[PDB]
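Student: Right, I'll just put the structure down here and ask away after.
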Amino acid sequence: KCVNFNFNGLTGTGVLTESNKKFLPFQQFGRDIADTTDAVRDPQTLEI
Amino acid sequence: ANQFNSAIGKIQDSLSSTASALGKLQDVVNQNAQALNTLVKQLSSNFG
Amino acid sequence: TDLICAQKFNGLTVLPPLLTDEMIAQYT
(Lines of atoms letter the chains of each structure in order from A and count residues from 1; the text may use other names and numbers.)
(Lines give C-alpha, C1' and ligand atoms only; values in the text may rest on other atoms or scores of the structure.)
Protein backbone atom coordinates (compact mmCIF):
# COMPACT_ATOMS: atom_id res chain seq x y z
CA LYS A 1 0.00 0.00 0.00
CA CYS A 2 1.08 3.59 -0.62
CA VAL A 3 1.24 5.26 2.81
CA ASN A 4 3.19 7.85 4.77
CA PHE A 5 6.18 6.15 6.41
CA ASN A 6 8.27 7.73 9.17
CA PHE A 7 10.82 5.67 11.07
CA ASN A 8 12.92 8.19 13.01
CA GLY A 9 14.67 9.57 9.92
CA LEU A 10 12.29 10.95 7.30
CA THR A 11 8.66 11.60 6.35
CA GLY A 12 7.69 10.61 2.83
CA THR A 13 5.43 8.56 0.57
CA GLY A 14 6.14 5.09 -0.78
CA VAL A 15 5.21 1.41 -0.84
CA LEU A 16 7.02 -1.05 1.42
CA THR A 17 7.89 -4.32 -0.31
CA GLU A 18 9.97 -7.26 0.88
CA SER A 19 13.04 -8.06 -1.22
CA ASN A 20 16.23 -10.14 -1.17
CA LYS A 21 18.56 -7.18 -0.53
CA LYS A 22 21.06 -7.61 2.31
CA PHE A 23 22.37 -4.79 4.50
CA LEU A 24 25.18 -4.75 7.03
CA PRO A 25 24.10 -5.22 10.67
CA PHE A 26 25.37 -1.70 11.48
CA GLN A 27 23.50 -0.07 8.57
CA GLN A 28 20.02 1.45 8.86
CA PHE A 29 18.99 3.62 5.89
CA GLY A 30 20.03 3.62 2.25
CA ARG A 31 19.46 5.57 -0.94
CA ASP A 32 20.08 5.30 -4.68
CA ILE A 33 22.25 7.53 -6.88
CA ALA A 34 19.37 10.05 -7.00
CA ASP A 35 19.63 10.76 -3.23
CA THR A 36 16.22 9.25 -2.45
CA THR A 37 15.59 6.56 0.15
CA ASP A 38 14.62 3.25 -1.45
CA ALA A 39 14.97 1.12 1.69
CA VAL A 40 14.45 1.30 5.46
CA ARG A 41 15.17 -1.33 8.10
CA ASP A 42 12.45 -2.15 10.61
CA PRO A 43 13.39 -0.56 13.97
CA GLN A 44 12.18 -3.32 16.30
CA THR A 45 12.73 -6.46 14.21
CA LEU A 46 15.18 -7.47 11.47
CA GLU A 47 13.69 -6.75 8.05
CA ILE A 48 14.74 -5.12 4.78
CA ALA B 1 32.89 -10.00 -55.53
CA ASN B 2 35.92 -10.56 -53.30
CA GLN B 3 36.36 -6.82 -52.74
CA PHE B 4 32.85 -6.16 -51.40
CA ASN B 5 32.47 -9.34 -49.35
CA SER B 6 35.84 -8.79 -47.68
CA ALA B 7 34.97 -5.13 -47.04
CA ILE B 8 31.74 -6.09 -45.27
CA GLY B 9 33.79 -8.55 -43.24
CA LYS B 10 36.02 -5.64 -42.23
CA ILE B 11 32.94 -3.68 -41.12
CA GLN B 12 31.85 -6.65 -39.00
CA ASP B 13 35.33 -6.93 -37.50
CA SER B 14 35.74 -3.19 -36.91
CA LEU B 15 32.30 -2.98 -35.29
CA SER B 16 32.84 -6.02 -33.07
CA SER B 17 36.38 -5.14 -31.99
CA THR B 18 35.91 -1.36 -31.65
CA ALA B 19 32.87 -0.37 -29.59
CA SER B 20 33.76 3.35 -29.54
CA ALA B 21 32.70 4.03 -33.14
CA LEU B 22 29.13 4.44 -31.85
CA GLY B 23 30.19 6.93 -29.16
CA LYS B 24 28.29 9.59 -31.10
CA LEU B 25 25.14 7.81 -29.93
CA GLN B 26 26.60 7.17 -26.47
CA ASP B 27 27.02 10.93 -26.08
CA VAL B 28 23.25 11.33 -26.47
CA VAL B 29 22.68 8.89 -23.61
CA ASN B 30 25.32 10.69 -21.53
CA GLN B 31 23.83 14.14 -22.14
CA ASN B 32 20.42 12.88 -21.04
CA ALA B 33 21.85 11.00 -18.04
CA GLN B 34 23.73 14.07 -16.82
CA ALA B 35 20.62 16.21 -17.36
CA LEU B 36 18.24 13.86 -15.55
CA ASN B 37 20.66 13.46 -12.64
CA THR B 38 21.43 17.17 -12.25
CA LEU B 39 17.75 18.12 -12.04
CA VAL B 40 16.95 15.70 -9.21
CA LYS B 41 20.15 16.38 -7.25
CA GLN B 42 19.36 20.10 -6.99
CA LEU B 43 16.36 19.26 -4.78
CA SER B 44 18.74 18.64 -1.86
CA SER B 45 20.32 22.10 -2.13
CA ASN B 46 19.28 24.76 0.38
CA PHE B 47 18.86 27.51 -2.26
CA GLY B 48 19.61 30.21 0.30
CA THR C 1 24.35 0.88 -23.03
CA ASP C 2 17.14 0.97 -13.45
CA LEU C 3 17.93 4.59 -14.30
CA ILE C 4 14.44 5.00 -15.77
CA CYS C 5 12.63 3.98 -12.58
CA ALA C 6 15.12 6.02 -10.53
CA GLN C 7 14.05 9.20 -12.34
CA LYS C 8 10.35 8.28 -12.10
CA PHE C 9 10.58 8.32 -8.29
CA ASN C 10 11.38 12.07 -8.27
CA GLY C 11 8.59 12.98 -10.69
CA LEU C 12 10.52 12.70 -13.98
CA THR C 13 8.53 10.56 -16.42
CA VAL C 14 10.38 8.83 -19.26
CA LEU C 15 8.08 8.59 -22.26
CA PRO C 16 8.34 5.51 -24.50
CA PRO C 17 9.36 6.04 -28.13
CA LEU C 18 6.76 6.23 -30.87
CA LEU C 19 8.51 3.76 -33.20
CA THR C 20 9.40 0.40 -31.69
CA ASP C 21 12.72 -1.29 -32.43
CA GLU C 22 10.84 -3.88 -34.50
CA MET C 23 9.19 -1.23 -36.68
CA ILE C 24 12.47 0.66 -37.11
CA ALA C 25 14.14 -2.53 -38.32
CA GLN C 26 11.21 -3.08 -40.69
CA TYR C 27 11.86 0.44 -42.00
CA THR C 28 15.52 -0.43 -42.58
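All chain B residue numbers match Swiss-Prot; in order, they span 924-971.
Any Cβ shown, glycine's included, is placed from N, Cα and C.
Straight from Swiss-Prot, here's the annotation block:
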VARIANT   B:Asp950 to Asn  In strain: Delta/B.1.617.2, Mu/B.1.621
VARIANT   B:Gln954 to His  In strain: Omicron/BA.1, Omicron/BA.2, Omicron/BA.2.12.1, Omicron/BA.2.75, Omicron/BA.4, Omicron/BA.5, Omicron/BQ.1.1, Omicron/XBB.1.5, Omicron/EG.5.1
VARIANT   B:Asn969 to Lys  In strain: Omicron/BA.1, Omicron/BA.2, Omicron/BA.2.12.1, Omicron/BA.2.75, Omicron/BA.4, Omicron/BA.5, Omicron/BQ.1.1, Omicron/XBB.1.5, Omicron/EG.5.1
Student: Ranked by the number of other Cβ atoms within 10 Å of their own Cβ, which of the variant positions B:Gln954, B:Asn969 ranks first?
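Tutor: Compared across B:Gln954, B:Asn969, the most Cβ atoms within 10 Å surround B:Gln954.
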Student: Measuring Cα to Cα, how far is B:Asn969 (variant position) from B:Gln954 (variant position) in Å?
Tutor: 25
